Amino acid sequence: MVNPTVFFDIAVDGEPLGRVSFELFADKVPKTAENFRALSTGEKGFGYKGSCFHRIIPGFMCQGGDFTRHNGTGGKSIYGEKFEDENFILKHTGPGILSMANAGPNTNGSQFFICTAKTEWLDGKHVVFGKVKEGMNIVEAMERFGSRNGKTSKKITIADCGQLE
Amino acid sequence: XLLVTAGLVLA
């Protein structure tokens with residue numbers, strides 16, 4: 001088998017920016033990788049398509065995945081509202097790391113963040129499950145619309161998404 | 001600080 005690859009087509013105020021592809025580490029965190037994969041295809045009847053990155057802090061990360069409230073308070077996994085921290089084998093080693101947002105131990109839903117720098121203080125607390133495969137330049141472009149407090153100056157949305165391989 | 005939470009964003 002091979003690790004699945006998913007893509008997001010990002011738009012800024014409705015204008016297409018570009019595509020970012022991610023490799024999901026199903027071989028190390030199969031349950032977490034599967035949750036993200038299924039939310040990207042929308043196969044369970046809900047998902048990331050049309051949602052926004054509600055919090056972007058330059059030099060830190062881009063956060064998104066709240067497809068229900070769109071403000072950081074919502075979203076849900078494909079296993080129910082929340083699921084356990086699978087493992088902490090992988091670390092936040094640098095730009096491009098894909099990791100799960102949470103509200104403490106065992107509270108994974110649908111929210112995630114893409115790191116734009118090494119964030120070692122999150123190691124052991126947030127489950128790393130993938131990495132940017134192509135399109136890191138689109139992620140860098142995304143940062144331009146963020147701020148120190150996280151509010152974006154333009155609406156950044158996932159116009160389309162799905163599985164490539 | 002620099003955390004990534006869902007609901008109560010901390011310092």
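Numbers here mean position along the shown chain, with the first residue as 1.
Header lists the method as X-ray crystallography, 1.8 Å.
Heads up, the Cβ atoms here are built off N, Cα and C, so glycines get one too.
As annotated by Swiss-Prot, domain 'PPIase cyclophilin-type' applies to A:7-163.
According to Swiss-Prot, the mutagenesis experiment A:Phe60 to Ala carries this note: Loss of ability to stimulate MAPK/ERK phosphorylation. Sequence-distant contacts (6 or more apart, same chain, Cβ under 8 Å) of A:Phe60 (mutagenesis position) comprise A:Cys115, A:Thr116, A:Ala117, A:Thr119. According to its DSSP assignment, A:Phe60 (mutagenesis position) is coil.
One mutagenesis experiment catalogued in Swiss-Prot, A:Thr107 to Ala, is accompanied by this note: No effect on peptidyl-prolyl cis-trans isomerase activity. Reduced interaction with BSG/CD147 and ability to induce leukocyte chemotaxis. Annotation note: A:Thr107 (mutagenesis position) sits in a coil segment as assigned by DSSP.
According to Swiss-Prot, the experimentally introduced change A:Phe113 to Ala is described as follows: Reduced ability to stimulate MAPK/ERK phosphorylation. A:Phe113 (mutagenesis position) counts 25 other C-beta atoms within 10 Å of its own C-beta, drawing on all protein chains shown. When secondary structure is read from DSSP and collapsed to three states, A:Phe113 (mutagenesis position) falls in the strand class.
The DSSP secondary structure for A:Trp121 (mutagenesis position) is helix. Residue environment of A:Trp121 (mutagenesis position) contains 12 other Cβ atoms, counted within 10 Å of its Cβ in all protein chains. According to Swiss-Prot, the experimentally introduced change A:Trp121 to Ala is described as follows: 200-fold decrease of sensitivity to CsA. Reduced ability to stimulate MAPK/ERK phosphorylation.
Swiss-Prot lists A:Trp121 to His among its mutagenesis entries, and the accompanying note reads: No effect on peptidyl-prolyl cis-trans isomerase activity.
Listed in Swiss-Prot as a mutagenesis experiment, A:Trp121 to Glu is described as follows: Loss of peptidyl-prolyl cis-trans isomerase activity.
The Cβ of A:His126 (mutagenesis position) has A:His92, A:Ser99, A:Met100, A:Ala101, A:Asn102 as same-chain neighbours under 8 Å, each 6 or more residues away in sequence. Here the residue is the original one, while Swiss-Prot reports the published mutagenesis A:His126 to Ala with the comment Loss of peptidyl-prolyl cis-trans isomerase activity and interaction with HCV NS5A. Loss of ability to stimulate MAPK/ERK phosphorylation.
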Integer Cα-Cα distance in angstrom, A:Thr107 (mutagenesis position) to A:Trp121 (mutagenesis position): 18
Around the Cβ of A:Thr107 (mutagenesis position), the count of other Cβ atoms that are within 10 Å: 18
